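See below for the structure under consideration.
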Amino acid sequence: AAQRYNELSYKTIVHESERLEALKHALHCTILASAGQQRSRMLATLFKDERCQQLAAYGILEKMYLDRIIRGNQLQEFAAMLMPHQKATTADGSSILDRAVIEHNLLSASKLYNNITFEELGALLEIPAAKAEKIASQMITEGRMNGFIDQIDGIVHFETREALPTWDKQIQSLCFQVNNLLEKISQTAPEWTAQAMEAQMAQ
Amino acid sequence: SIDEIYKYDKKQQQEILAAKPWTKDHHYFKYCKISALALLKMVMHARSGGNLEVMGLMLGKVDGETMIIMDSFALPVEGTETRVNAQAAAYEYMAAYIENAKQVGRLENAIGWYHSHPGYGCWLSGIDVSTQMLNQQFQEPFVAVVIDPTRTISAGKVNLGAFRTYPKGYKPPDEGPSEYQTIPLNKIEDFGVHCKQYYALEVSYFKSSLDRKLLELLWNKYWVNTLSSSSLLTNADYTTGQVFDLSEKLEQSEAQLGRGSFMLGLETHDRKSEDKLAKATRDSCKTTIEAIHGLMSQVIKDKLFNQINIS
Amino acid sequence: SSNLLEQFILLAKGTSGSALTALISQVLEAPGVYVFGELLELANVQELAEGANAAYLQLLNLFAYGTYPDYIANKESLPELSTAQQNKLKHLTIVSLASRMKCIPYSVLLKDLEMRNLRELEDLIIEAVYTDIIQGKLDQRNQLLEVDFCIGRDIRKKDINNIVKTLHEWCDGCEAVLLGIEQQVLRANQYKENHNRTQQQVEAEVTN
Amino acid sequence: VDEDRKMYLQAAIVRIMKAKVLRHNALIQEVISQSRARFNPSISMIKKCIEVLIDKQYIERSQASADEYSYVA
Amino acid sequence: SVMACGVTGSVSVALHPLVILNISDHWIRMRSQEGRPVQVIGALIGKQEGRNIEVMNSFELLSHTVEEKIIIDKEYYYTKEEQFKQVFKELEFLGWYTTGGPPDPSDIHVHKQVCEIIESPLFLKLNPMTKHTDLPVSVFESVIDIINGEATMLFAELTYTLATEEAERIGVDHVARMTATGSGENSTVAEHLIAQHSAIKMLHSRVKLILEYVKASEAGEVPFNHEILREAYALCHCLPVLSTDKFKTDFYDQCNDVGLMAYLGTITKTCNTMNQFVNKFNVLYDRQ
Amino acid sequence: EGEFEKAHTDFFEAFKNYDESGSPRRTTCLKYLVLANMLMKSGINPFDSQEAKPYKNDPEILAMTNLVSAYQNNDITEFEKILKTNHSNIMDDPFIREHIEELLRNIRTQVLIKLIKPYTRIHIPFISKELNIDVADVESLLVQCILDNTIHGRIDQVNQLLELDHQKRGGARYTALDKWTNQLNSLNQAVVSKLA
């Protein structure tokens, strides 16, 4: 449903007002979804769409992108924007982020390192360890990831995320901060930059 | 010289093409000089394939035992490690290119082909040698070139060999060894037979003012990422594969030496399974050199960064 | 921040005294501030020192050179903080601990921050990481914080010598590493040279 | 059927030309090779189809080449 | 020249050396054959990502002179545009280059024709008559500027940068060095380690510029600052890059594997000379 | 026999002709067809192929459709609800009735293999409770499953745990070095023994 609404909002033979209601509607179907790539990835797409800033769910949107915790006042309002059939619940159904942010963060994390505990992963995605463990398992099972779990020492080992690459990538980070420092030095005072370069050519 | 090399001479090629010395000897050539252009274009095109094979063409000339590679251009053709004489599909695009090239003022004839073997080394396969052997009859002059665009980033050394192969039923000499970049488990066999059929040629260069430098300066920042190659995990699959195959060869060696080659007033002559340990020792070296090369990427980090601590 | 700093200096330079006193209380409250260099160095703030608003610079000092344990210690002499000001100092204690040890255990963090539990403590480091002023990850297995990255605020101009010493140790060993590799490459080369020599030498005599 | 053969012939030409440049004789033979199972097309028919294809701009002739066509998208 | 001489525009261009070696080579060929030096005008391709431009590659175009004006042939370009786009479609058309000394009207005439392909093309000009040691390529964009109330196409100059492509760089190393093999074949250790060597040498040079800056801000000659010192302070503190109990064993586990691997190879090598020694000995001292 | 697949195709092939003649046999044949399709494990099609389009609406055949949907999703709670609710239409026919115990085991066995994956320590009373049977039949299922290797791991019966296996690392490097290491011993013995 979310895809369909989103596509309508991108058409130019769709009336103006209705493009935005449709975007509003897309956001709401995207927020209710479960398991997989789409809920945080559509939130990011939606955030880049400048039209969401005319919406009242803009708050939830900006707060999710900037990774700011959600509170009671905002759930009450969102629940009220919902059409009656869309008040669809698991007996507590709400706005809960999770399916791209777990999945997207696991994909960003494979590019960041080697292997990790559940405690750290649960604490980082702000969910219980079991939910992470459940979605990680699903992702390994669907072959969109691979790994094995050590539940004796409470650690999942992944085809990349949090270990020997962390060491390698920290060397890269440190050396990039060195480059950054060289850029900042060139910006404030180019005089010392030229002068101190000639000091290397003397040695 | 430096400028004499840059000009092309149509007449020098006309004499050479009439004379046709290569019919006498196909091991004739010995040096290469490849343009800075030829090389950069060849690496970038190879890299655009990914880890998937691509072919391009080279324009050049020959002068004595030197081959000269003036320019190169890419082809959008698929058939490097499957289709025998993949180049044919490319012919229409080549005919266009040479015609377009002549009119701006580049008149130099096609010297040969380039392809690439990504993540398995610089060597010619069964498809490649078979396509070259037709080209040395028909296409002349025609030379094979191989480059790897992933291996190269780690080592910092350009692996580029321009080769030529010998025609069928030609006895190789004692010219064995070359650069050691590991092969996968089933590709090991294929190298083993083909290597003596060809030779690599040594390479020179020259330089001036738009492409080189964005790269040279960028390396001044960039240098950190090449030391975090960390091969041992990236191509973990290579070690297990070669070592299980090396074991099968030692079983072959135990029998070969053990029973002996059956011979009655005949003594072994050149073969790719003649003196099994002598072959085998070298296969151990291509797997060992890569492994320790992996250790050396690790050793550098450990000494340079980690020993500093906080004083 | 970025933008907000460029506004505040101009405003400080613009006014005097009674407004400057006010501005200190606002800078510390204002979000995205996890720097407190630039305003201190201006002449304008400096006048309030040695008077009845001296305590405001003395606190600003305490944030700049010091931390949460240095604060509590003279809690009486300095005027109050609000929740945003305290939470900013508490994140700013983690950067300091990170200056000494790369990995800092919970019992150290816990004492210094004077926090009620582990979960309240672990919430503060996740909030920092989203704003990206500190980068780092929690290890609940060994009970450490392992920091990826951290940034100063830390003027600390007496202690600066340490930073020069470490930069200097980083220097001297470099050359010790280069003479290093230069040696090995020549030793590889020396071996191949002799090996080529001996074989060619031996082969000739077979002919006789 | 006659009209139908033209379309199939055309489909064959585009299909073959997609799989880039071919000489006229080669193209025709392939059309026959492909179409053999269904029926043997008349040579005259093929040529007409090729021209139609060019107008449709499915395939173009090489600028300087004796009977050569390139697949143009 | 003929130039507006305005403020630097909204795009940046980055500059770097082999392609002009391609141009020079042609120029030498052409000069020898005709009997006079002949310029070439050509296209640029590269990329743009944002407002910043990386000029990655180039190719020569065909041209003719009728009057004192240059006309680039369109039919030629459109044929070469369809072949090149098949292989490189990631890259796109930036503009052109020409040859000569300071800016002149005959460049502005040709730049209007290029405006037909893309509405905003870049202009680039190389003097191979340069008496100067700095890089003698200068980059321009065209601005439409009003002078004496009449709108005139006038050029504005851009500054440059250096950028990516490690895959390409390793070839620029080989190209640059032009070194020959010694007595052997060149060693495996030698060939492997060069990047590693040069990498250390970059860190020597990186430490040096930061260090002399920090001292300068204390000493005088650079003033005191907070933004740069807080960051340098922080840069020191991160070292050493892990010390955890978790890292140590996994680091050694890989070191230990490559320690056995090496041992099993040095024995295989020794076995070979043993089989060779035993073969030659039995023939000579015994009867085998 | 065990050749569930040969049954499916013969009943499927038969149904078309049974449509032409018609009733009553179409109703009974349809039970034989659904039964057979389940046992193959799995490639289910008693309903994306062709067999009964207006007749399926009658509640008699209806049970079967629902029962098959519960088998394909492999959900225990629905299967057992149908067996109880529409008791007569499945239970009265003796052929189908015979396999039913096996079908129950089949669902529980697939459900177990899905479940197992988030853990590396899972308790036997926890899985018995989840499957809806006592500890002893689950214990007996596990033993047979490890030997068939449709569950990976071993049991700790002095603490009631499954030490599932995810204790893998590499191994592939370490075994190839062992094969390499054994040939070098035989090779040294061989070469040195050639001397005199």
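All residue numbers given for chain D refer to Swiss-Prot; the residues shown span 672-690, 692-745 in order.
From the backbone N, Cα and C atoms, a Cβ is placed for every residue, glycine too.
If you check Swiss-Prot, you get these features:
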MUTAGEN   D:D675 to K  Activates UBE2R2-mediated ubiquitin chain extension in the absence of neddylation; when associated with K-660 and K-664
MUTAGEN   D:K689 to R  Loss of conjugation with NEDD8
MUTAGEN   D:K719 to R  No effect on conjugation with NEDD8
Determine, from DSSP, whether D:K689 (mutagenesis position) sits in helix, strand or coil. helix
Cβ density check for D:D675 (mutagenesis position), other Cβ within 10 Å (all protein chains) comes to 10
Chain-internal residues, separated by at least six, CB under 8 A from D:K719 (mutagenesis position): D:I700
Please report how many Å separate the Cα atom of D:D675 (mutagenesis position) from that of D:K689 (mutagenesis position), as a whole number. 21
At a 10 Å cut-off from the C-beta of D:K689 (mutagenesis position), count the other C-beta atoms across all protein chains. 11
Coarse DSSP state, helix versus strand versus coil, of D:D675 (mutagenesis position): helix
